[PDB]
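The structure appears below as structure tokens.
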Amino acid sequence: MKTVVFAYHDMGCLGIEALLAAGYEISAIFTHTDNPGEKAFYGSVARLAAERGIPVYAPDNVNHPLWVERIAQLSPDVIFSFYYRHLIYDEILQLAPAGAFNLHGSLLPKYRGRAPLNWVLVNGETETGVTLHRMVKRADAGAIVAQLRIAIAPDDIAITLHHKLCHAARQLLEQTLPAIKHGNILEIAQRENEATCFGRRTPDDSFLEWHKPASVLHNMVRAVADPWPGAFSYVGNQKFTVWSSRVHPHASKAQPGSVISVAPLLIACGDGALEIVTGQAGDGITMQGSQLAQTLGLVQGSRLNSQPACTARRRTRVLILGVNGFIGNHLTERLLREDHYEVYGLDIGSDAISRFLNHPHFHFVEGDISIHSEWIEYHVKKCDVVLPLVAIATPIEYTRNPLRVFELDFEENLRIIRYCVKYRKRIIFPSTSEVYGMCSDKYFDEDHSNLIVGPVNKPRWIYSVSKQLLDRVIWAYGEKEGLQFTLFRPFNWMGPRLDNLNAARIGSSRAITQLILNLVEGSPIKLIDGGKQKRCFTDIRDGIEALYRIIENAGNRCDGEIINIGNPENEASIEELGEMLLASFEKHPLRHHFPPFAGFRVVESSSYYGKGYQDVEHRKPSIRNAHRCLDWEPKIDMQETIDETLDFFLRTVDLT
Amino acid sequence: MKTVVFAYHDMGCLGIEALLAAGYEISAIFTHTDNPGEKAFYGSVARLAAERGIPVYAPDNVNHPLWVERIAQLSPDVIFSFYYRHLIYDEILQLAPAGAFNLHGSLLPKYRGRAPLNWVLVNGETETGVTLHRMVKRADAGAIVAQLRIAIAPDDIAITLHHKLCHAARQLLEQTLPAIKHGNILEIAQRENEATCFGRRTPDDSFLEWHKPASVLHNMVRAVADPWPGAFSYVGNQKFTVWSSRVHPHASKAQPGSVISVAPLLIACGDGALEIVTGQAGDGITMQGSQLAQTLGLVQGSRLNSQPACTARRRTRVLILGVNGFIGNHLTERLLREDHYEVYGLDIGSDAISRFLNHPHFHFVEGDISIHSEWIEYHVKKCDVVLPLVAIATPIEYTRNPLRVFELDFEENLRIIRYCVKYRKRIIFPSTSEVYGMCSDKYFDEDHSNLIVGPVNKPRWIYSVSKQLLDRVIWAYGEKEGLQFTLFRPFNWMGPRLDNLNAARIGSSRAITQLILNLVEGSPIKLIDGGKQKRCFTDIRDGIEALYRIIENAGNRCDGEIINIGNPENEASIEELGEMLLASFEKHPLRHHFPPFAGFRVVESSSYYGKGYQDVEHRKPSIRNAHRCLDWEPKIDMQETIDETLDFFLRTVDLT
Amino acid sequence: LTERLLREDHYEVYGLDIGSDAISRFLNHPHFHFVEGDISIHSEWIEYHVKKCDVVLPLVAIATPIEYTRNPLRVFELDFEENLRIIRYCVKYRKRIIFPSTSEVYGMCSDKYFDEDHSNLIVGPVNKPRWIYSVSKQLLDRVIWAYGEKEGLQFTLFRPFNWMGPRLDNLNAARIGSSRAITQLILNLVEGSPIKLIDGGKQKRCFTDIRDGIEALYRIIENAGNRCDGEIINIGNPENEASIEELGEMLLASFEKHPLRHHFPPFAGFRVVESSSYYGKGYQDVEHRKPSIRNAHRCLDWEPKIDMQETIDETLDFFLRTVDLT
Amino acid sequence: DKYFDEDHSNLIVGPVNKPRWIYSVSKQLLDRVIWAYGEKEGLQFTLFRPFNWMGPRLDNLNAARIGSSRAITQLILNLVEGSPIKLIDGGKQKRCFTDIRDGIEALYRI
């Protein structure tokens, strides 16, 4: 009596009708909200089910343990599924403790993804059918119960196909239910020995390249025929779609280029001859080929290029606003190793970018974010990617002048962001790792962590709250006004361009400079017992690689994300008491090389352990969106970073 | 080739199937893509015709004189129509001696309106049908040939009834094609003269009223049944669509809102009782009443918020720039006579709107479009409809100094236009009748006439070109950035409160004012050698009614449109105008007003006109988009307008 | 606050607002000077009257709970940009500002008692578009503090904790603002409906009568001995804690005393015990809402006096007597 | 007009719904504001109309469709690619071309 059915389309509707005729009460149906606008040529299942009285639930929190307990309490005995999200779910894979039956309409276990029947028709196969198998913990690890073979008629039409599908469904439902119910499944094993990936299911968008065989073109044109999105191509300033063609006897000795008939439209290809019956003018309806053939006026000898090269991918012009900064220069020296990239910048110097003088693609104006507002106004109109990598906030500055962390680090950025919304550009806004403040979470996740700041009377959380509100108004702009954006959070990046030189008296600014002075100046301070702090550092190379992948945006899958770019696994307790420095102090020169002394007085002098100025827990990030939207994972460890930094810093002071 | 067909919708598709099956060779069908056609069914026509290789045509815009000439030059004798809306019938049908045949889907001629299915189903009749009829000099007054009878049942649903109607129509066509081919139709004289006009169907009046009987509710629920969006109210914070009902004892004594039983959900009403089995919450899932009731945390007994439906009516705010002018102060007196209108305003004076300053919703703020630009920016952001009725373009002004007509009538209007494109607001921009210039068309068409101007050395065409380019900028903004607009062209609006220069631009010529001023004293009515100027005038009442209909946008029929508001059939020369003016001036009193001695019979004086050497003879508006989009036709004749203007001038002269 | 100021002689009020619906009693006062308008196009008026007056109160707060999730650009541009503009008029002309902060700056603060000098402010991740209001107001307070530290700006910040009383209709409460606890319950009371349709005593929702809060704000305005400048004062009732069910019970008990004509019949309605798919889905946030009056009891010498029963009677009297069918 | 006179010929354009005349009108209002400026502000100007200037070193092949619709460029493309020239209506339509070296000697004289 207890049975769960996920039904869809006409076969699902008739299955529901048959089950009600037999009188089995479906336990529960879990479906999602219907899309507002879609080609709904089928009937409305939800309304019919409501008339039948079957309850419908919409789980807001499928991750919730409560709903899992509910599903367990329901005691799922027998579940049938009919094209419901193909392999039901992916992340959980636990909803089938006793197993379930999945009916698929493709050649399992290969051809993974969406629209499987269309894709197997793309390759031009003459064999289809249905595959039933048990649902276990490992995906596609159930033996095929039965697999019938139905021939694909060369002249098959849609109505005959519908009648054949109905006949097959009737044959299945009439007297095959007892066979499945009895338990004649002989599952032993499946695959698990080859595991050979053919092509990793390359999308290849929908470009109609003529180099591709004409047979494949006919196949996917029929596959994407009505009702489906269909092929959509555009050459020059004119777009065209191939909506309907009929196969014709392909010639071998055809003498391509000799058009003997323009009506109907017949052009030559790499192999064979395709006869396109009807197509659509894009901004209209289906039209006969002969009229378009007469309208275009093409004559023998005219060759259609395989790629229009009208807009192509242009240049992907990138606009940086901190191009002389650490990240600003390390990203400029990486974007210029490619070909499809233009770079800009308006920092207040060119000391770290003197290397780039007259490369094919680079520009430099050397202005100010406040004074030079028209240049930025026009350059968030010409470019397509904006990286406001500019910020003037010394840790001291929150006490010297807290209003400089607002009028410059919040309002200039706010003005820049309002440029990307009035021109509909993309902005990769650099957030900070201080937004979380003193979050107690072990892993500073970017999606479900609580940003904790101090009281209003502490004049040091204005930077963190300013950046947090900047991210919030970026998110609101993105989700209300159609702003493509991507926040990214650097996590203690360390490269050999950290603070240039100490000309600006940055020695007493922060301990990050005392680390530099540790190796050169005589500093008898090495006996720190870790400080109970997990100093997670990341090399600049990995961060720049991640930022490059963010800029690439492979398939528009980095939009509206808050990726953190760090190395949560590369921790270092006080540089391992100088272990690698013991191996790297030998180098080559002997000047200034003297063995250090020893001694330890107090931990208090080194670091501050106050109430207001304290980061509770540690600073280890959580890279989850980085591993998905970039498929990126850190490779460089602390040793190479330390030696490279020391070597570069030694070379940047020459001799004296 | 004969018998071209205007078909559309699924009935049109099946009629195409029928004519193809019968062997009747029709080579031309008319259909419209209909972008606002977001119905669940795509309703695509001629697909099978395209697949069969039949050469068909797809003419989108029939009213273009090119298509008219092509469809007229072959001179056919039969034009078939099958559920083709957008009638706007014209001379093309009158050309054919045999006329045209149109198939209406209701029992003509009683209560035809628009969407006649609602009209026939609201009255709870027991028999409906279709009617193939002729075309006449009137609108939708074709003779009935036969009356189909298949009857209706309360249990019968929309799907079954529509399928039966489709099959019956198929058989009817298949058996009557010989009948129409051989004619012998016996149409009887119809009673079209004694009919009912001036009434339409609007969804806005379909609110749920408890006092209506259960019969009317049952009727309009079945009328809007599936497949259709549904007729729903707007209660506080819960959506529901009436899908199904069950006949229950019509004796609920309790007041509306009381739930008699929760399984199934049955509510009480003022009369009868509706049983809502299921409801659709907006765009999600059509789900049952009980589960929805338990989902929203409401219990049995929860009454509804009486007659107020949440927030009914919002009082759309109209931002009129130039309220003290001739059109601004006549429109305000018209918008303030109704509800749901919260008029705003800004001009340099309030001498003519002095009667609205104490109105609950007038909000007049004195200012100038230049100095007070932030006020305009804010009020274009808060309001909904913007009417820039500011004119500083006296002919003397833009001839003596065209730089002002540029910096004021192009650069100030362009700013207001660009306010509505960033705040996404509707703008009804007043164009001018001067755009056509020296056009050589009898009727100045809004979509087909050419705009002719003189050479650049003539600075008298700068105003016309400036306004024409202003229309081309608005048109390009609603085609590239989605801007809702409606250009209207005042064609010689005449009425009271027409000052000398204050209404010489947005109003009309000073003719009537000149003769009245010369008539209050003994000055003559001296004519001109070209006294037969043949000037057509429009009453301010008719123009304001048309502009109010434009503001309403009843069914989004005025969107992206250009409408001339004029009276082309109100032609009158200066002599006739003077005759009627004198006749109305003598009237009953005949006293004071000075002796009206006037008249001259030579008045040659050779010539004294320098810029009068060129004059236009074609100045007739083509009012068809007005009677296609707002269904407006001028009513007031010239004598009434003359009398009203004279009476206003004589009572408001304020003399002794 | 205007009616409290216009009874104590030496006070010249200058009010700006879009309408005079609830202040019709003061336009005939010799020292009221009301002006009709909105703060988007009155920049000159506001600037001139900041330069002219001595104390400035930007009580203009347009923050609907729905507006937190709907088009929060409006929330940011009206509750942060105009407030920022007004704050910078008070540093140009060296004027005092009494800024209304919000009790929502603490957010999910774990502390039982919300201290304004020691407690932490906790907010959710950036993806949830509901905390933009709290962060905007917190940044406004931090900017005011920075201005009163670097520019010598005389300021005071006050945080209201669920003030209730007569005339609470404006745009938050009342029929128009149906998204509210008290007004929805009282509307369900007025019209015969199943009152107390809840499945158990909810969190203790403390309320403060408007009279005590207005007294505290008046003492802030007085600035006796200048011991209130440079402070953040919490104005609330940490002792008037009451659950929703207890509130309904006491309101019904007060109704029982002189129930007019017994023309409003209360009712009850049963609901599914399981309450599957309901409001509670992880929005517990905090369960205390306890303010700290330790700052209002040291700077204002203020201690709340009016208890819950008098507040309920006052609000009910106003609601049932001032309005009628229209 | 048979001959496009610079001070007597009338300028005719299509309706607003035809968006191809927005370039003719934009450049026609620019000549009417230069004329207006030269009458009330004493601006020294000269408005030259190059009709069909054609010559060597024209626009290079770019991201658009062979630069622009230039008629002659289509013919050169057909000659280079060996495409037969489509004789539409047998070449009845004429075109009056001007050499760049001839119109440049007039621009320099201006």
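Header says: electron microscopy, 2.9 Å.
Using N, Cα and C of the backbone, Cβ positions are placed for all residues, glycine too.
According to Swiss-Prot, the feature (6R)-10-formyltetrahydrofolate binding site maps to B:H86, B:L87, B:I88, B:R114, B:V136, B:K137, B:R138, B:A139, B:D140. Cβ environment of B:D140 ((6R)-10-formyltetrahydrofolate binding site): B:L87, B:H104, B:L108, B:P109, B:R112 lie under 8 Å away, each six or more residues apart in the same chain.
Mapped onto three states, the DSSP output places B:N102 (mutagenesis position) in strand. What Swiss-Prot says about the mutagenesis result for B:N102 to A is this: No formyltransferase activity.
Under mutagenesis, Swiss-Prot gives B:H104 to K with this note: Less than 1% residual formyltransferase activity.
There are 24 other Cβ atoms within 10 Å of the Cβ belonging to B:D347 (NAD(+) binding site). Secondary structure at B:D347 (NAD(+) binding site), as computed by DSSP, is coil. The annotation NAD(+) binding site is assigned in Swiss-Prot to B:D347, B:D368, B:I369.
The Cβ of B:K532 (UDP-alpha-D-glucuronate binding site) lies under 8 Å from the Cβ of B:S573, B:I574, B:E575, each of which sits 6+ residues away along the same chain. Under the heading UDP-alpha-D-glucuronate binding site, Swiss-Prot lists B:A393, B:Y398, B:432-433, B:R460, B:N492, B:526-535, B:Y613.
Quoted from Swiss-Prot, the note attached to the mutagenesis of B:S433 to T states: No activity. Counting only same-chain residues six or more apart in sequence, the Cβ atoms lying under 8 angstroms from the Cβ of B:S433 (mutagenesis position) belong to B:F444, B:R489, B:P490, B:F491, B:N492, B:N564, B:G566, B:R619, B:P621. Classification of B:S433 (mutagenesis position) by DSSP places it within a helix.
Under mutagenesis, Swiss-Prot gives B:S433 to A with this note: 40-fold lower specific activity.
When Cβ atoms from all protein chains are considered, those within 10 Å of B:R619 (mutagenesis position) total 20, not counting its own. For the recorded site, B:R619 (mutagenesis position), the DSSP three-state label reads coil. B:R619 to M appears in Swiss-Prot as a published mutagenesis result, with the remark: 400-fold lower activity.
Feature annotation from Swiss-Prot assigns active site, proton donor to B:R619 (among others).
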Please give me the CB contact count at 10 A for B:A393 (UDP-alpha-D-glucuronate binding site), counting all chains in the structure.
21
Is there any among the recorded positions B:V136, B:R138, B:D529, B:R535, B:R619 whose Cβ is under 8 Å from chain A, and which ones, in sequence order?
none
As a whole number of Å, the Cα atom of B:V136 ((6R)-10-formyltetrahydrofolate binding site) is distant from the Cα atom of B:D529 (UDP-alpha-D-glucuronate binding site) by 44
In the structure shown, with every protein chain counted, which of the binding-site residues B:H86, B:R535 has the densest set of Cβ atoms within 10 angstroms of its Cβ?
B:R535
Widest Cα span across the (6R)-10-formyltetrahydrofolate binders B:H86, B:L87, B:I88, B:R114, B:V136, B:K137, B:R138, B:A139, B:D140, in Å?
19
CB contacts for B:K526 (UDP-alpha-D-glucuronate binding site) [other CB atoms within 10 A, all chains]
14
Residues close to NAD(+) site centre defined by B:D347, B:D368, B:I369, Cβ within 8 Å
B:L321, B:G322, B:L346, B:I348, B:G367, B:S370, B:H372, B:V390
The sparsest Cβ environment within 10 Å, among the binding-site residues B:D368, B:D529, is found at B:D529
Looking only at the recorded positions B:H86, B:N102, B:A393, B:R535, B:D368 (NAD(+) binding site) has its closest CA neighbour at B:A393
Tell me, how many other CB atoms lie within 10 A of the CB of B:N102 (mutagenesis position), whichever protein chain they belong to?
23
So if I measure Cβ to Cβ from B:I369 (NAD(+) binding site) and keep only same-chain residues at least 6 apart in sequence, which ones fall under 8 Å?
B:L321, B:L346, B:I376, B:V390, B:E412, B:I416
Tell me, how many other CB atoms lie within 10 A of the CB of B:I88 ((6R)-10-formyltetrahydrofolate binding site), whichever protein chain they belong to?
12
Using B:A393 (UDP-alpha-D-glucuronate binding site) as the reference point, find which of the recorded positions B:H86, B:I88, B:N102, B:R138, B:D347 has the shortest Cα-to-Cα distance to it.
B:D347
For B:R535 (UDP-alpha-D-glucuronate binding site), just give me the three-state DSSP call.
strand
Greatest Cα separation in angstrom, residues B:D347, B:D368, B:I369 binding NAD(+) per the record, works out to 8
Does B:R138 ((6R)-10-formyltetrahydrofolate binding site) have same-chain partners at least 6 apart in sequence with Cβ under 8 Å from its own Cβ, and which are they?
B:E192
